[PDB]
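Peer 1: To start, I am sharing the structure in question, which I have written as structure tokens.
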Amino acid sequence: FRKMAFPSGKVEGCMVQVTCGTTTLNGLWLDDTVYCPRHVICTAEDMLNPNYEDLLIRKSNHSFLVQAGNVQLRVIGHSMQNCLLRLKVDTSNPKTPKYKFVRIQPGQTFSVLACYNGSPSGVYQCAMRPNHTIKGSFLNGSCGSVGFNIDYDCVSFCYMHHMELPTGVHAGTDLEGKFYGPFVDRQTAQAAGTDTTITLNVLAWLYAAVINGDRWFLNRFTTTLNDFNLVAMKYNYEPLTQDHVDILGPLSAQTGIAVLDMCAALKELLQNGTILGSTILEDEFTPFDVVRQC
Amino acid sequence: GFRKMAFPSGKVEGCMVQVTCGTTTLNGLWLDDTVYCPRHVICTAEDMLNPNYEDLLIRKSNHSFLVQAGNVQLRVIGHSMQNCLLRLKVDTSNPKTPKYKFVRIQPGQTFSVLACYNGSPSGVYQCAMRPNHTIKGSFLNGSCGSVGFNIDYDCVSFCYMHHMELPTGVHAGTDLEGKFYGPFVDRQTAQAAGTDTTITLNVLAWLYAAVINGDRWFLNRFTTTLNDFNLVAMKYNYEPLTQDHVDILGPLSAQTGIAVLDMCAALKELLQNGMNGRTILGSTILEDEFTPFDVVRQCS
Ligand SMILES: */C(=C\C(=O)OCC)[C@H](C[C@@H]1CCNC1=O)NC(=O)[C@H](CC(C)C)NC(=O)c1cc2c(OC)cccc2[nH]1
Ligand SMILES: */C(=C\C(=O)OCC)[C@H](C[C@@H]1CCNC1=O)NC(=O)[C@H](CC(C)C)NC(=O)c1cc2c(OC)cccc2[nH]1
């Protein structure tokens, strides 16, 4: 079982650069719209606490330089949607895949296509942490890079990059421009809440261990979901929802281990303290990631 | 931040095709008017046990091969064997062929793998060519013909084509000239690799990535000569560090302010004492699959 990115080609064909003045970031070109972080309109004086509405008043369609490589795509309209700009261009991207905009939940994994000046440089797998940050790898010029999943040739875009917190973790928005977490797009040091371990993914990792024959940790006990949640919160683990148990359906059926019986094994591991070669429980592989690469 | 990062795979996705001979199907790479694929596509399940490839190939003609790019059949107009690969000449040229090179990568170097099934890309991840000439990848049934590559300024350097999984779970394959990395052969037999060693240059590059990312606990005032470091490294099954390798670490040494030999002294203590329950970049072991190039690309 390994950490892998989705093939990025469908997303590479949508990356452009958006420039305002001397400030260039990345944009996502789908049909005749380019989506990009709104802070592209900021100068070093506006950045501390920008008044985006007032700043946008002094911007027209002719202020935006949108390029696919060095080829200019003319802007014929512009609007703001939460923390993004939606720039209407005069050319419909012929490389637009079948796509959706999705707002992911904590625990969920996605691929990130890191881009600089509209040019993709790398692709890696990320998980949305319970504190609404991602442990990414981004440098200056990376804003506007997107996160996505691909299911049956449909690209579900879930993330657009905007910020690096003082701790080194990253923060961004969904493709409607709404931040994940309590963060804001301004040049300030913003702290993320205390992070927790992703319970759903640790359980998946345990099932993946059982599928490969590593099952020493299983026991002859069971627990209620409520009693597991009460113990989990004392160990910094996320509580489990009715949905979490339902998504674990496939793995539970495959190994013959009931979800609640697995929680009892995880509950004993938390109270008492290798599995798949590691001393620590992996929490960035979802039940879907285990089922998919089985 | 610091993670395993693959090259964007789009330039390679546009080259992936499916190759079928009877009921045997695997992936091929379509560049200009040629499709490259593992030669074991000509085998039935029984032939794979002990193949005489020249005999199996003379029994096939151009019509024996069915090449599909998505849902469109590409007509085979020529065929030849180049080591463990087949070169199928097709009647059309791939317009999506990027600028490319074929390279035989050296141990310790990394590359991206685009895992494909039935001619369709499924996932992309980074691998390192181990000193024992295997790769620790992730491949399932139907993945043969999947390729490894690097990208440098729009140019794709293809270095690997997938053929086998050893009983230990590691993988074996060839370069794009069809020559296997290591002492492996393309038959249905259980095969062992030589004893592996740790890629010292990569561990040192990764310790520099840890210091760049704020993990410094392993640094100390201990010092070492290049020879005294290599004596310890060899004792622990690590590759010797040459002066050429010390020179490669120059830019990472300048960025962190930690002398190369001082980072060697830190590694020597980590080998001799262990990590004592502590972690480095969220790992309990010393990572050797990041090259100095991989570190600088992500950390500067
Ligand atoms: C993307 C901006 C970009 O590409 O602009 C093109 C000119 C960066 C992404 C960062 C850069 C380093 N790694 C990343 O992930 N975003 C920013 O620089 C933010 C811009 C905001 C939205 C206007 N700012 C920050 O991430 C930011 C600012 C500050 C602080 O200030 C003071 C203090 C601490 C941390 C911090 N982070
Ligand atoms: C790719 C072949 C393919 O796609 O063919 C389509 C019909 C597989 C890749 C393997 C499958 C599981 N993970 C992988 O990486 N290659 C093979 O199966 C090899 C075929 C050879 C080259 C003709 N064979 C092996 O890898 C192989 C055979 C055996 C053994 O036998 C007996 C015993 C132990 C291990 C082993 N590995």
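In order, the residues displayed for chain A correspond to 3243-3515, 3520-3540 in Swiss-Prot numbering, which applies throughout.
Note that Cβ sites are derived from N, Cα and C of the backbone, with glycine treated the same way.
In case it's useful when we look at the structure, here is the feature table from Swiss-Prot:
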| type | residues | note |
| --- | --- | --- |
| ACT_SITE | A:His3281 | active site, for 3CL-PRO activity |
| ACT_SITE | A:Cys3385 | active site, for 3CL-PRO activity |
| VARIANT | A:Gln3429 to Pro | In strain: Isolate BJ02 |
| VARIANT | A:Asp3488 to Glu | In strain: Isolate BJ04 |
Peer 1: Please report the distance from the Cα of A:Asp3488 (variant position) to the Cα of A:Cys3385 (active site, for 3CL-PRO activity), rounded to the nearest angstrom.
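Peer 2: A Cα-Cα distance of 36 Å.
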Peer 1: Could you tell me which of these recorded positions, A:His3281, A:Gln3429, has the greatest number of Cβ atoms within 10 Å of its own Cβ?
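Peer 2: Highest number of other Cβ atoms within 10 Å: A:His3281.
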Peer 1: How big is the Cα-to-Cα gap, in Å, between A:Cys3385 (active site, for 3CL-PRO activity) and A:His3281 (active site, for 3CL-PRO activity)?
Peer 2: 9
Peer 1: How many Å lie between the CA of A:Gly3515 and the CA of A:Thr3520, given 4 residues are missing there?
Peer 2: 10
Peer 1: So which one is it: of the recorded positions A:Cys3385, A:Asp3488, which has the fewest other Cβ atoms within 10 Å?
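Peer 2: Result for the recorded positions A:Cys3385, A:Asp3488: minimum number of other Cβ atoms within 10 Å at A:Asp3488.
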Peer 1: Could you say whether, by DSSP, A:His3281 (active site, for 3CL-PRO activity) belongs to a helix, a strand or a coil region?
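Peer 2: SS state of A:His3281 (active site, for 3CL-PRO activity) = helix.
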Peer 1: Rounded to a whole number, how many Å is the Cα of A:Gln3429 (variant position) away from the Cα of A:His3281 (active site, for 3CL-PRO activity)?
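Peer 2: Between the alpha carbons of A:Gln3429 (variant position) and A:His3281 (active site, for 3CL-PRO activity) there are 10 Å.
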Peer 1: Could you say whether, by DSSP, A:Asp3488 (variant position) belongs to a helix, a strand or a coil region?
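Peer 2: DSSP call for A:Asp3488 (variant position): helix.
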